[PDB]
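K.L.:
Have a look at this one.
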Protein chains: 2
Amino acid sequence: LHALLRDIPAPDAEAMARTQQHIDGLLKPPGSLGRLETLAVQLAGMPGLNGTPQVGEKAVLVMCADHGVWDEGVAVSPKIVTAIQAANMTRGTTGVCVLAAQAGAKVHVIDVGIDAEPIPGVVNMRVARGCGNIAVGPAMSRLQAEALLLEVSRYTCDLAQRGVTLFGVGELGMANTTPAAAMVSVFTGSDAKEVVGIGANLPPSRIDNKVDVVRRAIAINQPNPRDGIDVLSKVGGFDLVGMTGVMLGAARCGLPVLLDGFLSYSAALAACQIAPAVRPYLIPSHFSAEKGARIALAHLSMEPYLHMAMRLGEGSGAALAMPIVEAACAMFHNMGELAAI
Amino acid sequence: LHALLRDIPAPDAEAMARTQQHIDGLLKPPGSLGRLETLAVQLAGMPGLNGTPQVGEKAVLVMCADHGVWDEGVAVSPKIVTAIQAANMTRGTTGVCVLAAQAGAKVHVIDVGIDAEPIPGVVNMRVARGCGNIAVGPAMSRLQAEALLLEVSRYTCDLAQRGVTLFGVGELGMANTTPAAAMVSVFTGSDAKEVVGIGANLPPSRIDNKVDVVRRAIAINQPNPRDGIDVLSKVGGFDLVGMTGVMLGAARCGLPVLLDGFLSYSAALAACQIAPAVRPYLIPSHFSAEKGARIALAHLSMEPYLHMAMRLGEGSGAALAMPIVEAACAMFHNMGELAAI
Ligand SMILES: O=P(O)(O)OC[C@H]1O[C@H](n2cnc3nc(O)ncc32)[C@H](O)[C@@H]1O
Ligand SMILES: O=P(O)(O)OC[C@H]1O[C@H](n2cnc3nc(O)ncc32)[C@H](O)[C@@H]1O
Ligand SMILES: O=C(O)c1cccnc1
Ligand SMILES: O=C(O)c1cccnc1
């Protein structure tokens, strides 16, 4: 794991300089394509991309897991919805599925801890049947967190061997906005009230309880903010850990990862805490409608491209942004040159 | 023309209600897809769409024209760049071209007033060789403005007959951000300084002059803000008029139009002034990096989906947003239903 982390490559400044120059020579006023130009340059510096902005195969990895904290009344969806939706993922009827197909991306459903019988068709990496209830203790052990990080990391880089060049992260887990809020609070130093949202339509009444639960989790566990693994293990969840693992894996692999919404931001904070070298590989997608979104993003210093007021999760926003990544590549490779004004 | 305007259909509330209900029944927490849901409903109310959110063929219409105001030193690009770029449009090497191909949209290049010999391959609807210099008088006559509105309007609806269901608007015209700023100032009641930007990399030094030119145009022409045609004809340009015409045509046709950037916002203000019935057919794309963008958008009460810091024009932002429109349709038609949680 420390090996893994040690080997995350730095971005290729040489390739980025060449990219910048090329972009500057295209048939348009310099810098006129704004963020599309920056994105192209960013991609060029990613070693797994072979010195140029390009997109081969695309994959969205959905990490599914249950949380003991559901027992605290923090989620309106019944627990079984995780298991149900995960099965649905195999039939292509969910929101991510539909958006991924539209982007020509393949969806990988990964069970890292659903509290139900295994689902055929789903990738099995289950830690346990739901994680511990963070309101009364840790979600899992450090060992457990590290093992999963490792396993997902590897799974991720292996896909690279198969032509995938662009990943998207997603999750599925009733009550997951709760641990996500706790992590955000911890990493950013914000008070719980500021980052706790309505999740999947939690009634406004029910909010207070959610806030208290978050505070409780933190007080009880005393997660160390300087230790991303410590935080994940104490007040995170298997799904969150899994997302962090995709990020570490893609970075080690020298490839880009598209973030999704709120849950993904929490995982990104942990990943960057654990390995700052991860940062350059992350690409924001959309601006989640979850309350703590702004705070979370400010800490990652990211400005999403899409303002859609989305709050579904599943990696749906990631899929929706894929065409943008492809657009930056198209611009780079297909535009004519000034020299030929 | 008044006929044309009179016949713009109202949105189909019946179809929209059915759409809303269907969306609500999809396999996700209600309202979880935010703006994608709203967009789908909007599309459903458009009569040319046959009661459902759908996308058939896509077209981006680029209106090209020269402006006499270029003589005032308000643009750094040489005048010929309009003619050059317009030819380039026929070869698929420009920014819009590349982005449109990526979206599976076809680009229609329309010459409404380039100050050069006709370009083979370009649609000929030329009013004159560049419009009058707004700093010393009107851009054109009212008659001229109305005629062009009519002609473009018709051209637009005719494309509908050929399977196009979604339009994008764009332009090409050195110095065009100048008349665009004047229109914005006029319609919104903002002072020139607040809405005059750098256009295609105008040096910061050169700004003052640009502001004065705008003020001059207005003082001299005294455009009536309550009369959109009056404004267009006095302080607009052939390209701007042409964009307004696509908007009027698509609306009459009962079809959606994707806006682009700053120039497009100015044209939209005029269109809505002329015919408020046009409003429901307009769809924002991106948030232009031009200074007066925010003001312009506030007046249209539109919040763009994409924050890319783009400022190229040509209809490039419109093309980039097409996949989003298609995503809303995919969501609508392909997601599974709750009833089948
Ligand atoms: O913390 P809560 O309020 O439960 O919200 C987080 C969950 O809701 C999101 N979520 C995604 N697809 C969903 N499908 C259903 O049916 N419910 C929630 C869904 C997210 O992915 C988590 O599973
Ligand atoms: O008012 P200015 O500073 O001239 O900016 C508006 C123009 O610049 C934009 N524009 C688009 N493609 C371009 N290609 C070149 O080469 N220059 C400007 C271009 C816009 O479409 C207008 O033609
Ligand atoms: O931003 C998200 O991804 C999100 C917000 C609420 C519920 N589920 C997911
Ligand atoms: O917003 C635009 O479309 C734009 C801004 C500057 C120059 N050309 C186009």
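Residue numbering in chain B adheres to Swiss-Prot, whereby the residues present occupy positions 4-343, 346 in order.
When the header is checked for method, it gives X-ray crystallography, 2.0 Å.
Using N, Cα and C of the backbone, Cβ positions are placed for all residues, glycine too.
Quoted from Swiss-Prot, the note on the mutagenesis of B:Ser80 to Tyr is: Alters specificity to use phenolic compounds as substrate; when associated with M-88 and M-175. The mutagenesis experiment B:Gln88 to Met is recorded by Swiss-Prot, whose note states: Alters specificity to use phenolic compounds as substrate; when associated with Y-80 and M-175. The substrate binding site feature in Swiss-Prot is assigned to B:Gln88. Quoting Swiss-Prot on the mutagenesis of B:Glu174 to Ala: Decreases specific activity for DMB and adenine about 20-fold. Decreases specific activity 1600- to 15000-fold; when associated with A-317. The nicotinate beta-D-ribonucleotide binding site annotation in Swiss-Prot covers B:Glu174, B:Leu175, B:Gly176, B:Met177, B:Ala178, B:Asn179, B:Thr180, B:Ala203, B:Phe265, B:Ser291, B:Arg314, B:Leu315. Experimental mutagenesis is annotated in Swiss-Prot for B:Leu175 to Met, with the remark: Alters specificity to use phenolic compounds as substrate; when associated with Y-80 and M-88. Under its mutagenesis entries, Swiss-Prot includes B:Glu317 to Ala with the note: Decreases specific activity for DMB and adenine about 50-fold; crystals bind substrate less well. Decreases specific activity 1600- to 15000-fold; when associated with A-174.
Just tell me what is around each of these and how deep it sits.
P.N.:
Classification of B:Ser80 (mutagenesis position) by DSSP places it in coil, neither helical nor stranded.
Listed in sequence order, B:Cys67, B:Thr97, B:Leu175, B:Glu317 are the same-chain residues at least 6 apart in sequence whose CB falls under 8 Å from the CB of B:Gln88 (mutagenesis position).
DSSP assigns B:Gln88 (mutagenesis position) to a helical segment in the three-state reduction.
Proximity of B:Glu174 (mutagenesis position) to non-local residues of its own chain (separation of 6 or more, Cβ distance below 8 Å) is seen for B:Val65, B:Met66, B:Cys67, B:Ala68, B:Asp242, B:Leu243, B:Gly245, B:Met246, B:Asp263, B:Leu266, B:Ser267, B:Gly316, B:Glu317, B:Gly318, given in sequence order.
Annotation for B:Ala178 (nicotinate beta-D-ribonucleotide binding site): spatial neighbours B:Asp69, B:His70, B:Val72, B:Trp73, B:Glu75, B:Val77, B:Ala78, B:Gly202, criterion Cβ-Cβ under 8 Å with sequence separation of six or more.
The 10 Å shell around the Cβ of B:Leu175 (mutagenesis position) contains 29 further Cβ atoms across the protein chains shown.
In the three-state DSSP scheme, B:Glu317 (mutagenesis position) is classed as coil.
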K.L.:
At a 10 Å cut-off from the C-beta of B:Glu317 (mutagenesis position), count the other C-beta atoms across all protein chains.
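P.N.:
The answer is 28.
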K.L.:
Taking B:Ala343 and B:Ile346 as the last and first modelled residues around a gap of 2, how many Å apart are their Cα atoms?
P.N.:
8
K.L.:
Roughly how many angstrom lie between the C-alpha atoms of B:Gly176 (nicotinate beta-D-ribonucleotide binding site) and B:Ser80 (mutagenesis position)?
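P.N.:
Their Cα atoms are separated by 10 Å.
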K.L.:
About how far apart, in whole Å, are the alpha carbons (Cα) of B:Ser80 (mutagenesis position) and B:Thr180 (nicotinate beta-D-ribonucleotide binding site)?
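P.N.:
That separation, Cα to Cα, works out to 12 Å.
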K.L.:
Select one residue from B:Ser80, B:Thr180: among these recorded positions, choose the one with the most other Cβ atoms within 10 Å of its Cβ.
P.N.:
B:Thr180
K.L.:
Within the chain of B:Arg314 (nicotinate beta-D-ribonucleotide binding site), which residues six or more apart in sequence place their C-beta under 8 angstroms from its C-beta?
P.N.:
B:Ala203, B:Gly264, B:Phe265, B:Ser291, B:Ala292, B:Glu293
K.L.:
I'd like the Cβ neighbour count for B:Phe265 (nicotinate beta-D-ribonucleotide binding site), meaning other Cβ atoms within 10 Å of its Cβ, all protein chains included.
P.N.:
28
K.L.:
Which recorded positions from the set B:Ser80, B:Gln88, B:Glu174, B:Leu175, B:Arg314 come near ligand 4, judged by a Cβ under 6 Å from any of its atoms?
P.N.:
B:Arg314
K.L.:
Taking Cβ distances under 8 Å as the criterion, give the subset of the recorded positions B:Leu175, B:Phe265, B:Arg314 near chain A, ordered by sequence.
P.N.:
B:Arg314
